[PDB]
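Quick notes on the structure that follows.
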Amino acid sequence: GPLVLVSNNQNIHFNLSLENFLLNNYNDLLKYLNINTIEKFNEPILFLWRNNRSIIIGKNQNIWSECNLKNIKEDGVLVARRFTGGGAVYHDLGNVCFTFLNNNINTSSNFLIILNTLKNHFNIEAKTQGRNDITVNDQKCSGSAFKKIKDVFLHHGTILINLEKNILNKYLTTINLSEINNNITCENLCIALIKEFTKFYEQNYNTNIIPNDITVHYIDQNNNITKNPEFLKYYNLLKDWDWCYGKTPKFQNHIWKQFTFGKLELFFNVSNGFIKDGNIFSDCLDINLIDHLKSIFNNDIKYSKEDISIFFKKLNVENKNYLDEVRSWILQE
Ligand SMILES: O=C(O)CCCC[C@@H]1CCSS1
């Protein structure tokens, strides 16, 4: 059956390591949890967690362009780079973080669980603006990001309860707190959200036969999860400097553009009419698309409209419209 997991830890790197461990051990979680030893997992998961003062960048973002590191270090704010796409965001105990894991893509349904939460339990009429945002009065109150894997889909986003709104501009080189509209709390919102989650996945069953129960697991101390060598690997990587701050290597040429789906920046070198090495920074949610773009580097492409066009024809991506637009951009510079 579905799972509700909670982490009382408040370190961004620790909770991100938990999240990555759940994504990378989905079908086996029932063993890492002490529930079952044989049966393998395939049901929905909701994981709730909070983090102290932090800046989380994005798998493909440039730290130096989004963050004013001086004030971050001066104010003792932690820095991290997540595995999903999106822009740089700030975290503190005034905001909640949710992580939906599913067998198939479940974005819309997840957003429906959240909207049902706000409406039913707080009379907050909320709308979803784009693929990844929730507004209440055309003002952002939640922000999501996604990652896909063979058997797992991960939709993890942030909900704003009592976040310090003004402090943001100190670190990120409008927002609305859901307290401006209600007397909500992290515990209140969380409980309501678990309710609408279990209830959402209890439709098929008839109520008269099934218990009206809720179950909550706590994993921040589950030694099977947090004492694993894989977990420590993730934690150390996220704590590492080369990962968060990325790579400095310079590059000969650099192009850029602002697309509806986010900004794109290509750095590349060319030797003997061939695209030698390169790298892509972006603000995009479609990380798959961007890695497929990265496949252009360190391969033998003649740096010609012909060979480039061919190379784009060779790709089979999730979003073919975005790819068409991006190639139509590259062939002009
Ligand atoms: O607005 C965006 O670009 C999505 C923000 C997603 C932030 C991540 C939710 C929990 S960790 S960071």
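We number chain A the same way Swiss-Prot does; the residues here are 21-193, 211-242, 280-407, in that order.
Header lists the method as X-ray crystallography, 2.3 Å.
A Cβ is built for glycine as well, from the same backbone N, Cα and C atoms used for every other residue.
Here's what Swiss-Prot has on this protein:
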type    : residues                       : note
BINDING : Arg102, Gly107, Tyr110, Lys160 : ATP binding site
BINDING : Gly107, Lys160                 : (R)-lipoate binding site
BINDING : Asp153                         : Mg(2+) binding site
MUTAGEN : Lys160 to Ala                  : Loses the ability to form the reaction intermediate lipoyl-AMP resulting in a loss of catalytic activity. Abolishes lipoylation of GCVH/H-protein. Abolishes lipoylation of BCKDH-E2/BCDH and KDH in the presence of LipL2
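A map of Swiss-Prot features onto the structure.
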{"residue": "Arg102", "record": "ATP binding site", "contacts (Cβ under 8 Å, 6+ apart)": "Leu36, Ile76, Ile77, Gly78, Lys79, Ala165"}
{"residue": "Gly107", "record": "ATP binding site", "contacts (Cβ under 8 Å, 6+ apart)": "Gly78, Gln81, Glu86, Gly336, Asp357"}
{"residue": "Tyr110", "record": "ATP binding site", "contacts (Cβ under 8 Å, 6+ apart)": "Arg73, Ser74, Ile75, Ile76, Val97, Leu183, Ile187, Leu188, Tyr191, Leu192"}
{"residue": "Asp153", "record": "Mg(2+) binding site", "contacts (Cβ under 8 Å, 6+ apart)": "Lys160, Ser162, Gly163, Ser164"}
Gap of 17 residues [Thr193 to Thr211], endpoint C-alpha distance in angstrom: 16
Contacting recorded positions, sequence order - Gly107, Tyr110, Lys160 vs ligand 1, Cβ under 6 Å: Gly107
Pairwise C-alpha maximum, in angstrom, for the residues (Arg102, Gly107, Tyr110, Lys160) that bind ATP according to the record: 21
Local Cβ density at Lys160 (mutagenesis position) - other Cβ atoms counted within 10 Å: 15
